[PDB]
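Enquirer: Below: one structure in structure tokens.
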There are 2 protein chains.
Amino acid sequence: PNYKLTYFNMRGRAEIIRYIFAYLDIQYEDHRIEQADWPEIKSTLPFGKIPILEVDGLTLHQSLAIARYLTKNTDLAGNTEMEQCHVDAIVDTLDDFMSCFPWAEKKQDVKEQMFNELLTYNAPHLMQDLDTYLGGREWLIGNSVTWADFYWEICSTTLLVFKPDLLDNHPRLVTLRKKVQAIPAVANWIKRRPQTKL
Amino acid sequence: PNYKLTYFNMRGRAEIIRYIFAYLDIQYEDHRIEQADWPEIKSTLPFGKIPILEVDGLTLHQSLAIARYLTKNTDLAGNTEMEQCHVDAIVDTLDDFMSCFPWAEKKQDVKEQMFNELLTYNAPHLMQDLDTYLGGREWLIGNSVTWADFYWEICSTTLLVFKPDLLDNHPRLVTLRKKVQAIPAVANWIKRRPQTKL
Ligand SMILES: N[C@@H](CCC(=O)N[C@@H](CS)C(=O)NCC(=O)O)C(=O)O
Ligand SMILES: N[C@@H](CCC(=O)N[C@@H](CS)C(=O)NCC(=O)O)C(=O)O
Ligand SMILES: c1ccc(-c2ncc(-c3cc[nH]n3)s2)cc1
Ligand SMILES: [Mg+2]
């Protein structure tokens, strides 16, 4: 199966798929486009948003739909039907918050105001909810790593760019991040991937 | 299993779960709360949001995570893993859009103005995408009804309250709503359910 992932030159919403490709050792074309080439691609897509994943001539969309598709029947999926539910839920919780950021806002002052509020007022509560939920367990769901741990690590990396002290009071969450960063396939990708802010 | 669904007295984010229960002929307690019973219940929830589903005492959260879990191994989920990806993709596309609405906005003029903006510009764009995606086919994905069709009927029902003429130029999408409403288990539910604006 030939895989071609199209997104911007960013970790962004494509990073979860990139970590999954890496973990399962699947070769794919990591297509990164410049904004100048975006509108011309956007015009041809069923839903006009990226990332998109082409699989054998069939254009998939929605980052998490794609991530879920790639991890189905792999060890990154939950180990029970109920675990796959918790995986899905943690991912959508992380996603709901990340989606609140006005990533495309062109008015810089309005963008900064918004970012600062979400990070200062809302992010600390999400960390508290996740920390309690994790408890003293090794992974967010079950006894082995799932793509929710991957998504936690990814989301938290971006939040830390803007608010570095976010996890000063959550050592257990720092440990989880580090655990994810230590997985050989993930570590390799982290070392070799393009270094972008977002 | 002993299922208990908790949400406000409204269709909202719990309705997709309610359609799934009805369609799969799965018994559950449809527990609805008033504001007054919210602060106590909220305090007991790992993520402080509804809906939640309790399955034999185990608590689940995130509406789409729950819906997907309930459809597991059923034809409603999508027939192949690829179709399941398309089903998931449509669902998030719809949810992404519905999440744009300031449901909680307390300034009535601001709420009206934002709704108008979203219903005037964004909604018709998304409707053109959904319509061409469906084409002259029977259902959104595959050969049979999926919970994406359910979610479409649910999201549009709520949008039609605010912009009744939204689908006036989209007969294929109106036909989809009707095909879904006529499914016997759904027709029954729609008649039995408590009447609420949202
Ligand atoms: N929930 C969607 C969001 C997709 C999305 O809005 N992507 C952005 C980039 S992060 C985009 O397509 N922006 C360009 C545009 O809207 O034209 C997903 O996870 O794929
Ligand atoms: N993406 C989540 C959203 C859950 C959510 O925002 N629930 C709302 C009710 S519609 C809520 O609990 N808001 C009131 C509050 O958080 O106090 C889902 O679909 O379950
Ligand atoms: C989870 C994790 C990361 C993200 C994003 N990061 C940068 C984004 C962006 C910047 C300009 N456009 N889009 S979006 C979203 C959800
Ligand atoms: Mg979502």
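For chain B, we keep the numbers from Swiss-Prot: what you see runs 2-199, in order.
Looks like X-ray crystallography, 2.1 Å, at least that's what the header says.
The backbone N, Cα and C atoms fix where each Cβ goes, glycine too.
So Swiss-Prot says this about it:
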- B:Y8, B:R14, B:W39, B:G49, B:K50, B:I51, B:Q63, B:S64: glutathione binding site (BINDING)
- B:2-79: domain 'GST N-terminal' (DOMAIN)
- B:81-199: domain 'GST C-terminal' (DOMAIN)
- B:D93 to N: Loss of activation by calcium or magnesium ions (MUTAGEN)
- B:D96 to N: Increases PGD2 synthesis. Loss of activation by calcium or magnesium ions (MUTAGEN)
- B:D97 to N: Reduces PGD2 synthesis by 99%. Loss of activation by calcium or magnesium ions (MUTAGEN)
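Tell me about the surroundings of these features in the structure.
Expert: B:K50 (glutathione binding site) falls within neither a helix nor a strand when secondary structure is assigned with DSSP, and so counts as coil. Sequence-distant neighbours of B:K50 (glutathione binding site) (same chain, six or more apart, CB under 8 Å from its CB) are B:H62, listed in sequence order.
Listed in sequence order, B:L65 are the same-chain residues six or more apart from B:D93 (mutagenesis position) with CB atoms under 8 A from its CB. DSSP assigns B:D93 (mutagenesis position) to a helix in the three-state reduction.
Under 8 Å, Cβ to Cβ, and six or more positions away along its own chain, B:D97 (mutagenesis position) finds no residue.
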Enquirer: Report the same-chain neighbours of B:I51 (glutathione binding site): residues 6+ apart in sequence with Cβ closer than 8 Å to its Cβ, ordered by sequence.
Expert: B:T7, B:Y8, B:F9, B:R14, B:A15, B:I34, B:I42
Enquirer: Would you kindly determine which recorded positions in the set B:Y8, B:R14, B:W39, B:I51, B:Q63, B:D96 have their Cβ under 8 angstroms from any Cβ of chain A, listing them in sequence order or replying 'none'?
Expert: B:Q63
Enquirer: Which recorded positions from the set B:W39, B:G49, B:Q63, B:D93 have a C-beta atom lying less than 6 Å away from ligand 4?
Expert: B:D93
Enquirer: Between B:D96 (mutagenesis position) and B:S64 (glutathione binding site), find the distance joining the two CA atoms and give it rounded to the nearest Å.
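Expert: Between the alpha carbons of B:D96 (mutagenesis position) and B:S64 (glutathione binding site) there are 10 Å.
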Enquirer: What are the DSSP helix/strand/coil residue counts across the domain 'GST N-terminal' (B:2-79)?
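Expert: Summed by class, the stretch gives 30 helix, 19 strand, 29 coil.
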Enquirer: Please work out the number of neighbouring Cβ atoms within 10 Å of the Cβ of B:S64 (glutathione binding site), leaving out its own Cβ.
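Expert: Looking across every protein chain shown, the total is 24.
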